[PDB]
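Asks: First, the structure itself, so that you have it in front of you.
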Protein chains: 2
Amino acid sequence: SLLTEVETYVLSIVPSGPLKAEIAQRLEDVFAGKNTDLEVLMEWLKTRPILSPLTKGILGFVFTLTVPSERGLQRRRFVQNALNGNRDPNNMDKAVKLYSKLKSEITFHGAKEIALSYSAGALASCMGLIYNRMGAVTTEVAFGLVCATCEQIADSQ
Amino acid sequence: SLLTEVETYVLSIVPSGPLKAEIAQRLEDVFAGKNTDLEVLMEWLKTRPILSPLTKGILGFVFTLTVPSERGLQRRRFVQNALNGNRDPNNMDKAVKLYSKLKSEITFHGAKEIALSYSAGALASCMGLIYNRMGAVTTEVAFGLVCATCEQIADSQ
């Protein structure tokens, strides 16, 4: 299941312990269409301890895509910094290169496979590019990108 | 003064009429620091008739850059959508290339010079990288980048 897969890849990069079962629960409620309202979750996430800025950025990216509507909720600075690729032009170049390819994909698996050739930083930057409205993709591709990003991050630990 | 320079360049891409006189006054007010709030200014811009999304975006970039502080105001969706080079991979590729060079640039004239070598689309995309926190440049250089963008847009007109 698309969302089942997303949850597994996302949690893989989340520290073990209490907070993790919290993210699992919130992720599942949002996926089930339950716990509505994007800015409440985002603010909760922004202020959570233990989580690294990147994993918050990755989660922030997920909630933003999965909630029915974000309304006029502006994109969060905290997420924007986390997915900034460290302002490294090299990551950016790769990000755009990767974006150019994902642009024609519409399936989760097709998107996941092409993005796995890139570094975790290149992928986070691509995510950033999409989160910042400068790049656009389908929900399934965005999710593939997230999973590849998580896989890459996880396999480096 | 670099600022009055930015004003003229920015004003060059605004159509004539009473609205242009107001933009001029608000810019001059910001420069003199007539204690103007960013949220207030951005909402004003956002809702102006006549001005196109691009002009609105360019002006929004100048205001956030010259206000004393954003006061924690999240970046605006209307600007992000205006400065995304139309989400085109090529303008984006060129933008990253220009950013890569502006990064090491330190003067207004130098940034402007190199900037004028790129297309208007790659310049708006570049302004987007800055506005989205994906890249970072010294103010004077950013000032160079906007004037270049305006010069290229004014020329094609």
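Per Swiss-Prot, chain A residues shown: 2-158, in order.
Quick reminder: no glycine exception, Cβ is built from N, Cα and C everywhere.
Feature table excerpt (Swiss-Prot):
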- A:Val41 to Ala: Induces short filamentous virions (MUTAGEN)
- A:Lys95 to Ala or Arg: No effect (MUTAGEN)
- A:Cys148 to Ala: No effect (MUTAGEN)
- A:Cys148 to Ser: 31% loss of RNA binding activity (MUTAGEN)
- A:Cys151 to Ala: No effect (MUTAGEN)
- A:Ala155 to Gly: Complete loss of virus ability to be rescued in a reverse genetic system (MUTAGEN)
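For the listed features, I'd like the structural context: burial, neighbours, distances.
Replies: In this chain, none of the residues that are 6 or more apart from A:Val41 (mutagenesis position) has a CB less than 8 Å from its CB.
Of all Cβ atoms in the protein chains displayed, 21 besides its own lie within 10 Å of the Cβ of A:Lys95 (mutagenesis position).
Classification of A:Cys148 (mutagenesis position) by DSSP places it within a helix.
Within the same chain, residues at least six positions away from A:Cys148 (mutagenesis position) with a Cβ under 8 Å of its Cβ are A:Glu6, A:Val7, A:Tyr10, A:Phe109, A:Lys113.
Every protein chain considered, the tally of other Cβ atoms within 10 Å of the Cβ of A:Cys151 (mutagenesis position) stands at 23.
Within the same chain, residues at least six positions away from A:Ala155 (mutagenesis position) with a Cβ under 8 Å of its Cβ are A:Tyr10, A:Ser13, A:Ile14.
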Asks: Round to the nearest Å and give the CA-to-CA distance linking A:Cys151 (mutagenesis position) with A:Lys95 (mutagenesis position).
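Replies: If we compare the Cα positions of A:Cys151 (mutagenesis position) and A:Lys95 (mutagenesis position), the gap is 17 Å.
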